[PDB]
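Below you'll find the structure I mean.
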Amino acid sequence: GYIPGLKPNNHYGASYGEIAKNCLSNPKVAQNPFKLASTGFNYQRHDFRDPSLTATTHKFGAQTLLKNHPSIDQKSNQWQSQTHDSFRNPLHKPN
Amino acid sequence: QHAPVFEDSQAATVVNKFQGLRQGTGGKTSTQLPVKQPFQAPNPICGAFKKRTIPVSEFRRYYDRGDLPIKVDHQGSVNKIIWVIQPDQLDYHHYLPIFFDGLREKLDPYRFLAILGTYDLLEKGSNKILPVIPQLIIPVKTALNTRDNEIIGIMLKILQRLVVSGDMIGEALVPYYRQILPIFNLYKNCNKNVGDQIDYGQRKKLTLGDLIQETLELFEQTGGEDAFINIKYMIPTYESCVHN
Amino acid sequence: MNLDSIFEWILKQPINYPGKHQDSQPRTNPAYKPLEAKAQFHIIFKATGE
Amino acid sequence: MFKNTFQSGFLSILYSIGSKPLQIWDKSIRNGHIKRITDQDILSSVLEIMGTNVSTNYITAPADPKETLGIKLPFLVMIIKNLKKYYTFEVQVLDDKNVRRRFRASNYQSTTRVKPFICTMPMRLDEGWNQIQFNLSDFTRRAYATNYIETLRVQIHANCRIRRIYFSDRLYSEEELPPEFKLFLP
Amino acid sequence: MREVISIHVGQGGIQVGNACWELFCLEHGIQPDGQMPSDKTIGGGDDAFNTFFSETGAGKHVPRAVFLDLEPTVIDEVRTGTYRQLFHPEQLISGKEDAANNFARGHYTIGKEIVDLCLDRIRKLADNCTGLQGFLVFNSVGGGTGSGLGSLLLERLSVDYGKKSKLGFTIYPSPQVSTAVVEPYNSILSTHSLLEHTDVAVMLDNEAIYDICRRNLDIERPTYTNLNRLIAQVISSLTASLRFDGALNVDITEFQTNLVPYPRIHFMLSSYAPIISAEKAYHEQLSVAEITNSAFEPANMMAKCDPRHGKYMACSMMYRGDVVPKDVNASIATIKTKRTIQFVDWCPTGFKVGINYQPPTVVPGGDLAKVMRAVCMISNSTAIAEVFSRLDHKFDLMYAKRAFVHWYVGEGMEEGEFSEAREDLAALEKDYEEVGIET
Amino acid sequence: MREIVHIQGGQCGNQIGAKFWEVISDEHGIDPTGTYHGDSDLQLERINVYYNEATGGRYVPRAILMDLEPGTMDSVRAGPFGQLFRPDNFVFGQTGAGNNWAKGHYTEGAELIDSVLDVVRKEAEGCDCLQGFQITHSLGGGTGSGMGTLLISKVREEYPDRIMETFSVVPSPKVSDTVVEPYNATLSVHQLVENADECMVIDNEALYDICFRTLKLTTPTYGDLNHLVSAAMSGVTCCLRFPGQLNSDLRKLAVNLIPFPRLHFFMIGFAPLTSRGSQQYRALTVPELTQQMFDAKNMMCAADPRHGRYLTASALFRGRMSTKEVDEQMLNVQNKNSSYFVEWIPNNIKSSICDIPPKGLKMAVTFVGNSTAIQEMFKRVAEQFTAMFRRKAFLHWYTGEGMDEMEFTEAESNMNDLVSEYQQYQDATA
Amino acid sequence: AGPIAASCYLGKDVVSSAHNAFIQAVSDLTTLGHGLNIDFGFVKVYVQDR
Ligand SMILES: Nc1nc2c(ncn2[C@@H]2O[C@H](COP(=O)(O)OP(=O)(O)OP(=O)(O)O)[C@@H](O)[C@H]2O)c(=O)[nH]1
Ligand SMILES: Nc1nc2c(ncn2[C@@H]2O[C@H](COP(=O)(O)OP(=O)(O)O)[C@@H](O)[C@H]2O)c(=O)[nH]1
Ligand SMILES: [Mg+2]
């Protein structure tokens, strides 16, 4: 049943337990920036806004995409997969 | 026309029990209950081998009003045309394309006259056949579009006779391969896998595969150096004959 | 296609158009013998046209 | 199957003049065609095979596998018309040692090599009809340094008009050849 | 004083070379900079790296590898990668124009301008070595440049060196899943080329490794890195006997005398065990008997072929870890007693066994866990004719209408070389069916 | 390394290029002043493919703008990102062709094309290693349809080994803006089939349908159409500029998509496309991407793909993904729609992956499909052409410049010949 | 379909399936040619190629 991270953003080649641990220990998945209550009594505390001016007078009007897509993180797959030792120790577990 | 009496045709083995209203698929959701097989669009087959609906011929409209000098003679067992005026004085430029166009015709005597006249004109011509090549292209490809076996075989025989008729013609024909060949791609492989038993069709050359291969090797024999490269560019599965 | 080659076209392909029409069906009245699949759908067409 | 049978001067396996010229031959055709037609060069009916992908189109000497067609005789010979196209044929032979070895012969090959199982050899074919004689004795003795006991299998591939396939047993000229074996010139 | 030279050609070759050369560097304790650390030594012994490396005289080490490609993307990526100080700057040969999956281009048109420099580099590298064992070569078979350059390289080396051993690790196209559309043609051509030029060839098709990753490693979205890591582990297990002490060592030349009954039959398929993640690796014994049973069930074959459909000629297989000859023999007897596995008639004993002491290493950030006992198995069996049958069918389906033939004949290759490869493959299948019959 | 120059001609071509260069510059982080301001290192590694470096550290596109009327460049000057272009490359006439293919190919193109050919020659010899040429043009306008095709002939007779791409806008009969469209369309296609190595057809009607019923936006315009076309163009050649798992350049696509030399006309599509309001809810994964890719509605052409059988398909993915998803999805698609795929070539879909996605997307897909559906475009345009030519209507304007009806007849004959041969392989069986 | 089923003394479900099966004349029509002249009574509906 439903480990949250996996399905939306397809997680690449890695162990199932590894992906589950990563997407569980990552931030988000909780905490309210908007502070809305789950009941619904607080619905009008926050006005539903989506943070350009569409103008069809002469040209264009398509508008760019929403802020849920990556930047600066564009980086090569061989780079991300292929690092030498500066990782967590696979078998450390201090006793 | 006839048709059975439709309200009388019947089925016997099926039982006459009728379910009535009482049925109900609610409350009985077995995992083995049937579903539909939803309608599936049939495979599209197009009309690549459908008939062409032969267009109107020019030979009929010239001959019915009678401006071509041609005489049907019945003295021979098979009719043999004699010439009111001789073919060498006849101008090939005006007449010959019309005779080529007349091949599409099937109704007598127009077809008879068209093909036989083309044979005699090609045989008689010596050098004047050479300049008239460019305008002969329209009738020949229009006929080849017919997708009818008889007309196609006749036209391929025409092409053989034309190429063997006079020298210098094959290499002159080289630029015009592009528009005349691609019909041959359709019917290169259309030959019968009759197997072991005898074939009787050597008498009447209806084996369009043999005819097409014969025509192709004749074209390559007579054409010239670029004939092979044109043939290979046009039809893929060709194999050279002049090259050992 | 004179509406009867349509009959043949739809009857020749059961997998493409599966349904109750492909086989004969019992009549609700016992006095009437069950009809063969080709003719029953003719009768359906005649009734609908009327 | 041609075993325990007297075989002295000649052995005709396939001969295109008959009700069914190929009783024993097996045909497998994917994109080709087989038929006998009277020939313009030689006014006689000739069995004939064509197709594309010469590898797939072939006829095998024995009808079914697992059995020995072994031929008593040393000299193979065929009557073949040159169609200026691809053409291959192979023979499987049994040597002094109990080993079955294979000779492949190709029109379109340009290099020859020896291998424990296959030895491919090119040919050069003259124009028109011709008689080709396969010694096979010098071939086994030179490539393998081993005498031959029996001739297992014969295989002919696509793009040929075949008149006669037989075994001659010795270099024979047209005078020694019987009238039905010799090819009458046009 | 034993050496072996590695050749990587094609994008697949380069990408598997990166993965393997990480593994060997970690196994020998060498940093990416090529310098062995002054402190924190992890590996005993000397000359152990000499099989794959050469000492510079003071400090760092040079891998005995060469990288070839015509498309500079992967090579430039390596040269900007974290291993840039490892390799020689001028042994990473980059072209300017790609073969674009055209075998004719890479065999006749653009590879001939690079092969001269390549063989010059090979001579320079082989001059240093004294006990040259042979060459390993990596190339994806379904790619134009890889296939053509590999074929040309093998043809040149066979006449330059003569009897030196060469091992080709080919990645054949899967039965149904493939990336290109023309690759049967170049696969058949390259197989025809290397059949008469390569001593040993290994089958490593993709789909089988995908399924192994799915079942055992519990990977649901595998990528190329995992396959490359697994192949690297197989290579390490194969060659550990040349640089680690063992009870019953096996040399590279212990193969052309053990595995191939006849010169024509030298394609073999691999298997590896155990393959398991750390989350469930430690809950069972990892006993030698069950791991060697894991090596032989048809489910863990590295190539998409069914061993149950044919007989076996030979099985050469190596353990690394704390195995004992008594347990190896006990497991082999059990395998022989098993009825679903049958050997060819003329082979009473068909097993060659190797034992090595060094347990397999684990790459941090990888998938596999750390275990003591591992087995890598190489089998030559009659069942491999099915892949040739399938590729033959795929080939003649398109060659019936002469599709794509112009894209090859327009670049120097004649019309008739396809049919030679076709009849050669037919001869190969006839050879397999001939060998497979009992006496 | 392995560069390609850009040539644009005609009003439609110039409008397409004016947005294509904006998209490319935004992708590479280049300001309209030509000074780099990007953030990622990969943005400049292979930047030389489309840009030349100049003293002072600025970059300039290697694009040549060509036309017979000056208003087009006098307009593209004023647009955003228009300052990048070299003033010297611009070549223009002083009269105009008047949508007349005869004028744009015989009486004015022959005189003007000398300077533009010299400039193209200079740019071609300037670069270190040529990959090919790409040109964007429309088949509904006379000057474009004549200039572009004569330029293709001139470039091909000079560079026999290089590749050519032509992004052709084809006129659909429903939304027609010019009464002379069939004539110049047929005349252009006749020459284009002989020389273009790849042709990529785009339909305004299909663009309207997609921007209406997929995007759910009220009022699209030529800016939006050009934006879609620009995304489609960039997707094809992105892997040539960025690293990837399976790099697949233009030559690889040409080898793997064209079975026979005369079949090089393709339809394309881009994914994903979502409305502004419904973007928040869609979950971007490869099943959704492939189901939107293969949908009949997403094609950039009015041709209906399920009315014919695909010869070959090709998909270029952008973003970070696992190849298992890609290939198993492609296998599932080919298994489920087995009736619509030609049977005598097995596994007829090519896949490729690039790890750098377009800006503003996690993951994107560009589809190029060589399908037998394009026969209907040719049938309709041929029917309109013959209906108008049977009465010799609108013919004296063309015949006034030394061109006669034999050329029209030959063009129609070859056009129908291509139709027949192209539908030939649809019915072939093993 | 109820009056039609009553007239034919046949099942409503089978007659409805019969209509849904026939109404797939668009599949026949999409293929080239295939001229259809459906009469079923008073209206004669003809369709040529398209
Ligand atoms: N196992 C494995 N195979 C790969 C990998 N990358 C590509 N391949 C295989 O290689 C084949 C195509 O060749 P590529 O490696 O992509 O490229 P190439 O061999 O250099 O040939 P070109 O594309 O013409 O340059 C594909 O069919 C894949 O099966 C990989 O990372 N791992
Ligand atoms: N995509 C796009 N198409 C356009 C634009 N302007 C015109 N068109 C199309 O181009 C066709 C006319 O082309 P035209 O301007 O005559 O080409 P030219 O003669 O070479 O200048 C019309 O059918 C329009 O549909 C544009 O800004 N964008
Ligand atoms: Mg590659």
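Cβ atoms are placed via backbone N, Cα and C, with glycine included.
Features from Swiss-Prot:
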- E:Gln11, E:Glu71, E:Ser140, E:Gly144, E:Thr145, E:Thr179, E:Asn206, E:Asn228: GTP binding site (BINDING)
- E:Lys40 to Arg: Produces faster growing cells in medium with paclitaxel, a microtubule-stabilizing drug (MUTAGEN)
- E:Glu71: Mg(2+) binding site (BINDING)
- E:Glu254: active site (ACT_SITE)
To the nearest whole angstrom, state the Cα distance for the pair E:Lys40 (mutagenesis position) and E:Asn228 (GTP binding site).
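With the alpha carbons as reference points, the distance is 28 Å.
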Hey, how far is E:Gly144 (GTP binding site) from the residue listed as 'active site', Cα to Cα, in Å?
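Rounded to a whole number, the Cα-Cα distance is 33 Å.
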Anything from the binding-site residues E:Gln11, E:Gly144, E:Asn206, E:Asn228 with its Cβ under 6 A from ligand 2? List those in sequence order.
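Within range of ligand 2: none.
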Taking just the CA atoms, what is the gap between E:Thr179 (GTP binding site) and E:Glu254 (active site) in Å?
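So the Cα of E:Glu254 (active site) lies 36 Å away from that of E:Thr179 (GTP binding site).
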According to DSSP, does E:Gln11 (GTP binding site) sit in a helix, a strand, or coil?
helix
Please check each of the recorded positions E:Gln11, E:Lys40, E:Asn206, E:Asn228, E:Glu254 and report the ones with a CB atom less than 6 Å from an atom of ligand 3, ordered along the sequence.
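With ligand 3 as the reference and 6 Å as the Cβ limit, the list reads E:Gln11.
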Ligand 1: which of the recorded positions E:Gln11, E:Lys40, E:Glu254 have a Cβ closer than 6 angstroms to it?
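E:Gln11, by Cβ distance under 6 Å.
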Greatest CA-CA distance (Å) over the residues E:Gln11, E:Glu71, E:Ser140, E:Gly144, E:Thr145, E:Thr179, E:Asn206, E:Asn228 that the record ties to GTP?
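Between the outermost Cα atoms of E:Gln11, E:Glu71, E:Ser140, E:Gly144, E:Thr145, E:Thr179, E:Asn206, E:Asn228, the distance is 23 Å.
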From the binding-site residues E:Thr145, E:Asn206, E:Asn228, pick the residue whose C-alpha lies nearest to the C-alpha of the residue listed as 'active site'.
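It is E:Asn228, whose Cα lies nearest.
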Which one of the binding-site residues (E:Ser140, E:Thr145, E:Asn206, E:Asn228) has its C-beta surrounded by the most other C-beta atoms within 10 angstroms?
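Per the Cβ count, the most surrounded site is E:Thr145.
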Helix, strand or coil at E:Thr179 (GTP binding site), per DSSP?
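SS state of E:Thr179 (GTP binding site) = coil.
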Is any of the recorded positions E:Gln11, E:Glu71, E:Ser140, E:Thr145, E:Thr179, E:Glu254 near chain F, in the sense of a CB under 8 A from one of its CBs, and if so which?
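Listed recorded positions meeting the cut-off: E:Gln11, E:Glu71, E:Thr179.
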Just how many other Cβ atoms lie inside 10 Å of the Cβ on E:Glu254 (active site)?
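The Cβ of E:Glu254 (active site) has 14 Cβ neighbours within 10 Å.
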List every residue in the same chain as E:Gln11 (GTP binding site), at least 6 positions away in sequence, whose Cβ is under 8 Å from its Cβ.
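Listed in sequence order: E:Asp69, E:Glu71, E:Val74, E:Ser140, E:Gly143, E:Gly146.
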